[PDB]
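Working notes, structure below.
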Amino acid sequence: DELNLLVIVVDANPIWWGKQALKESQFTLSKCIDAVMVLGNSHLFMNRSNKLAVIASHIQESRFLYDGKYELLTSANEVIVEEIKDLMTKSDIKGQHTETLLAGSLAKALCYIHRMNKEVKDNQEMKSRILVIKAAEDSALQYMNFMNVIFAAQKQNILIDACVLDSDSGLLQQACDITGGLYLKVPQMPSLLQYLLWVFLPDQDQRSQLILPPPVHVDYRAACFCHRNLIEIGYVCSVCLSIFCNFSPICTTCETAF
Amino acid sequence: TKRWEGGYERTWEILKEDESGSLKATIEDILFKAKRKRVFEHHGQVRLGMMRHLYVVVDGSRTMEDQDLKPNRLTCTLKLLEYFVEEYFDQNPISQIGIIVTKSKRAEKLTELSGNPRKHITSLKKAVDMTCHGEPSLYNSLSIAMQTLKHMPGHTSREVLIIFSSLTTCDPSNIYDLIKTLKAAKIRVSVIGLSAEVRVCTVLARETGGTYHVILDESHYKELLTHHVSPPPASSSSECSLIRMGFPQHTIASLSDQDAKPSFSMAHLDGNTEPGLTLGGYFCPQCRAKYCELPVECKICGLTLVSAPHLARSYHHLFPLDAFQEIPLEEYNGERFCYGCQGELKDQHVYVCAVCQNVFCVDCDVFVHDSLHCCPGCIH
Amino acid sequence: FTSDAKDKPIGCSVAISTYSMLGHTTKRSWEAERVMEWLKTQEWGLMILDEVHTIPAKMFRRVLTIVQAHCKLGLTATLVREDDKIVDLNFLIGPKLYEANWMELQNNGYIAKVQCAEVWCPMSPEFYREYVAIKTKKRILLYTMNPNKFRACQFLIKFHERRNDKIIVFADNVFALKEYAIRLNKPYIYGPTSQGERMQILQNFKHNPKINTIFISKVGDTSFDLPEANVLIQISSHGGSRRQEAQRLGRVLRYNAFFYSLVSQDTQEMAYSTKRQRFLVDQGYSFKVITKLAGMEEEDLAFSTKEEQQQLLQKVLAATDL
Amino acid sequence: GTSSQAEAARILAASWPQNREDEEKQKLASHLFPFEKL
Amino acid sequence: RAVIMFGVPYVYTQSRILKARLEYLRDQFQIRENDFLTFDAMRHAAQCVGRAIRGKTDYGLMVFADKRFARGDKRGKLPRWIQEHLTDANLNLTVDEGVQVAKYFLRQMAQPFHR
Amino acid sequence: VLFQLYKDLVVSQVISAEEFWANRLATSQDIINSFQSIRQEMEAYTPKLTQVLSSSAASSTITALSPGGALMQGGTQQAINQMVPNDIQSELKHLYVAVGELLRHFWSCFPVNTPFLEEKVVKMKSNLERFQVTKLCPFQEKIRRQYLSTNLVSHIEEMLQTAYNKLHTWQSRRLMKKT
DNA sequence: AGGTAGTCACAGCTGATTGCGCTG
Ligand SMILES: [Zn+2]
Ligand SMILES: [Zn+2]
Ligand SMILES: [Zn+2]
Ligand SMILES: [Zn+2]
Ligand SMILES: [Zn+2]
């Protein structure tokens, strides 16, 4: 009766993968997608009751991605490949927006988990976790929405795991620490599949038995309301708790309340 | 006339048939009506607050040995005080709690006014095994509280909570003058009695703007403390009320890097045993002092070290999500897939956001308004 | 109008009296005779009858016919009764108007969710031989005074006193109750004690932390002003009275509370307990069977050794009411 | 007596419903009463 | 909040003034001497104990520290607005139970009420 | 402890007796070109089986994830509870207390709004330097003699450097304000 | 071989007797 749900969020930012292809490195977006598909196939292999969802995080929007091989796995992989092809080929850069919409993808993942939980029969409990692989740099403009998503995930007891590839993200560290998930930075990109199978494949009950890397140094720098940048020391209002980098005689947020 | 002396109600007349079997449609309507039982707000009360400098005064007289509350008044009072401190610090991020114990016609400042919950809980646990003797002195406790809170900034709400078990208090001077001074100092005094109503407590609560209540049982005591947890309403804008506080990132040290520098914790330095010389923790952004617990004000430079998620957890109150426009399924000439869960829309009502004009089902609408507090479409 | 104060019942708007006084078959008091003469000479609106279950009696049925009233309202909590005379109440007063749903009533939180328990205690070998040897009504005291049931009752009393729970211990067969209450040194109501002693005991039972457990012998089998209680432990009740069990349960509701029934295995009390709970299971209550009490040997209980247990046979066989 | 206590405890604690329930245990909270949860 | 009567207040039978009135009422109005003395005692007790209730919101505790008050011939002389509040439960209770009753009453009388 | 602190600051000429009790009382269109190139490259995409993982990569990952690896470091302050004996740990705690008190005085003096505080901050910096020379340098020499692997002095050095940098920045601001 | 009126236990009520208290 143990139903495990694994929603995998893939950072599909075209600019970062294009730069990676320009670097002519051994790791590309195709290999990352293959590793994600193999991890999902393994998750479905572990038990009948396991459910899988793959969400691709893109600049324009968030896309729900999902011969000797398993029949259900074959259809799932074909659907994932078709969806990722449709997303990438029709992805036209129209605007100066470059930061990935990670917060929206996590919100959609939470909504999908909420939908799945109701459809789960009352005799079974659907344990849900969200795995995020990070490719591009962190986005500071989405601080409030990301924190709201973290709090929503914590309220429903949903694990959030981050698998950072190149550049660390403070928001992902905070999400992993608050929701109880694991934060891991991959040293060798081609070993992404092995890292996922070794670390993020087991469930939280299985994570208790297995010895896993200790949590990384999570930062808690706040975002200034008028600058939206990381700060160490800032002015915080006493009424609305809004954070400001510099002293002001009249709080901007308190202006709303007359 | 009387409501029940007229005609007997027939509640079963609601259901009707036209095609012999529309009861399925009626029960579908009933099931749809069962949902949306909330007002799309978890609290629905005070959406804001203010910095509170609350002082808790605990009676330490012989009356605390009474067994009205098992096992005695002191133990139940201290347990409920630990619960109150935990809940108050949970619902108030930058608040401070002070504890004063009055005994033998004198008042002892058990704990300094600060924002550390662990210190207050430890002090209460230590005070569990105190000696209950003498008579309480409301005058001395109020004098200590007023002396401490007179220099506090005006924008903070200064509050005193008094747990008065004994019905008699010894005052070295006139107490009504002290009440007038407290009223002039805008210090709110609230009293929770245990035995019966005392006139001085009622006068003090009425004049200082607080509330005076008398305990019926332990459940009523907990209810009164929980009511005292809630912050008071805050005025629109008084002055330039701000505060210099830091956000110490939890930088732990790893020996894999060459910058793994062990350091003793300032909070643990005052302990009798060996202080925790852990690899890392919370380093002060101003003077690089090391602390383990948060929120703890820095001992060296005086900077207030707070946790950003704690402050951000209340941000959804400032910007609540507007209710989506309820639209029947037939009248919506657009996509029939929910934007949040990708599920097929088969319910009679479809909710559309006012900003992005997206499609949300009933379950996703409830989840967004109750828990997410943000529209997924508006984020993009 | 109960021949105690005589608060001038003549010329009154609302008159409150009791049964067994309006249907006297013997000579009546002069003041009472005049009051009855006045009361039988005018119409009554809404003659309220309390404890309507005991209406179909030899002398209580004539009470309805001895006075004239327009509306007859019957109020009760336990409408069950033996001798199948409840059907007679359909024409004696009227049809069953309202029957409260106890499960949904306790779901709303306005009725205490009582956790019913049916815990049995094995018969000691020294007692079971005498139980099976005698059959002429002398076996009632044998399974009532079971040492194992005594230990179970003492353990329950001590456990619920350690957590400050008000306990009402119902016990018929007052002969057993005498040695049951003095052994624990706790207050008990023999029943014909006085009027004042019972009132003061029930008054100091509630607003006193030192004493929180009392013993009742068939006196609390009606509607009284007993204070709020959480624990009920009944031992040796009547034969198959579903009414008595329902009334005793009603003294607890007002898992907020829980009530226990102690029976002796391989005795008639087993069948009595089985047949007296069919009203409560119809009301929706489930009686969990408790076979072992946790920490029975953890602390010291009475009748620890076999010497006093076998000595108890001498005193329990000493009735000899022949 | 020392042996009387043990004999009485053995007889009382395990008379009918223990010589078989314990055998099953050897071979193999909401609804639990407060004294059964301590 | 509490009015305590230490014993039944009986007027001094000496000075040969009260006894003359007792004899006059005995031989003129057929008034029993014991009845008149009890009436005077209970009248004074009720007069001095009923001054703690002035106003609807006002409340007070009334005790009678004498077993002689428990007898019916003296309780019946109390005003009717006190008789119904004097339940038969507390007529001879000891000091400890009287204190417990006072505690319960005072605790339950401190809660807010309506108009 | 206070008497020991008094001796270490007054007898050793770190601070004067008067001062002791005074305080106590992105790119160009090349990015679009890269986006077009990656779009064209991923337009013709097929799943792979052999290239997903290799024996060498899996072995390296297991070595990293095995105890004692980069991510699963096993040392990580093995016996610091017993390393650098508590006699030195007591001295380190005393040094921490002294540094904390001196920096508390410094940060209480800051910000400098009156000319009187300017001399006080200079005297505080001189006291900090004297305390460092008196205690930390022999402490560092003792640590080097014992060859302790822990960088205990590093935190004190960081705090002193932060205080000195703050004071230097404030002095630079003060000089510029007078220009 | 089967079934109903006495009968016992335990409680209630009301109707009288009958036995102790009844002034500073
Ligand atoms: Zn700013
Ligand atoms: Zn503000
Ligand atoms: Zn600091
Ligand atoms: Zn939806
Ligand atoms: Zn929207």
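Using Swiss-Prot numbers, chain B covers 8-387, in order.
Quick check of the header: electron microscopy, 3.3 Å.
Backbone N, Cα and C define each Cβ position, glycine as well.
What Swiss-Prot records for B:60-236 is domain 'VWFA'.
Swiss-Prot documents B:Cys291 to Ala as a published mutagenesis change and attaches the note Reconstituted TFIIH complex lacks p62 and has no transcriptional activity. If you take the C-beta of B:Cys291 (mutagenesis position) and look for same-chain residues 6 or more apart in sequence within under 8 angstroms, you find B:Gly253, B:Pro255, B:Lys297, B:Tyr298, B:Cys305, B:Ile307, B:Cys308, B:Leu310, B:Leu312.
Just so you know, the Cβ of B:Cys308 (mutagenesis position) picks up 22 other Cβ atoms within 10 Å once every protein chain is counted. For the mutagenesis experiment B:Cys308 to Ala, the note given by Swiss-Prot reads: Reconstituted TFIIH complex lacks p62 and has no transcriptional activity.
Where Swiss-Prot documents B:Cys345 to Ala as a mutagenesis experiment, the accompanying text is: No effect on the transcriptional activity of the reconstituted TFIIH complex. B:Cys345 (mutagenesis position) is surrounded by 24 other CB atoms, counting those within 10 A of its CB over all protein chains shown.
B:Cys360 (mutagenesis position) falls within neither a helix nor a strand when secondary structure is assigned with DSSP, and so counts as coil. The Cβ of B:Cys360 (mutagenesis position) has 21 neighbouring Cβ atoms from other residues within 10 Å, across all protein chains displayed. Among the mutagenesis results in Swiss-Prot, B:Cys360 to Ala has the note: No effect on the transcriptional activity of the reconstituted TFIIH complex. The residue drawn here is the original one.
Record note (Swiss-Prot), mutagenesis B:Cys363 to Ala: No effect on the transcriptional activity of the reconstituted TFIIH complex. The unchanged residue is displayed. Long-range C-beta contacts of B:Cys363 (mutagenesis position), restricted to its own chain and to partners at least six residues apart, with a cutoff below 8 Å, comprise B:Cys382, B:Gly384, B:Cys385, B:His387.
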| query | So which of the mutagenesis positions B:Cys345, B:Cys360, B:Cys363 sit close to ligand 3, that is, with a CB under 6 Å from an atom of it? | reply | none
| task | Using C-alpha atoms only, work out the spacing between B:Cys360 (mutagenesis position) and B:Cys345 (mutagenesis position) and round it to an integer in Å. | result | 12
| query | Can you check what DSSP calls B:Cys345 (mutagenesis position), collapsed to helix, strand or coil? | reply | coil
| remark: Those mutagenesis positions out of B:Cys291, B:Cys308, B:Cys345, B:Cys360, B:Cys363 that pass a Cβ cut-off of under 8 Å to chain F are B:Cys308
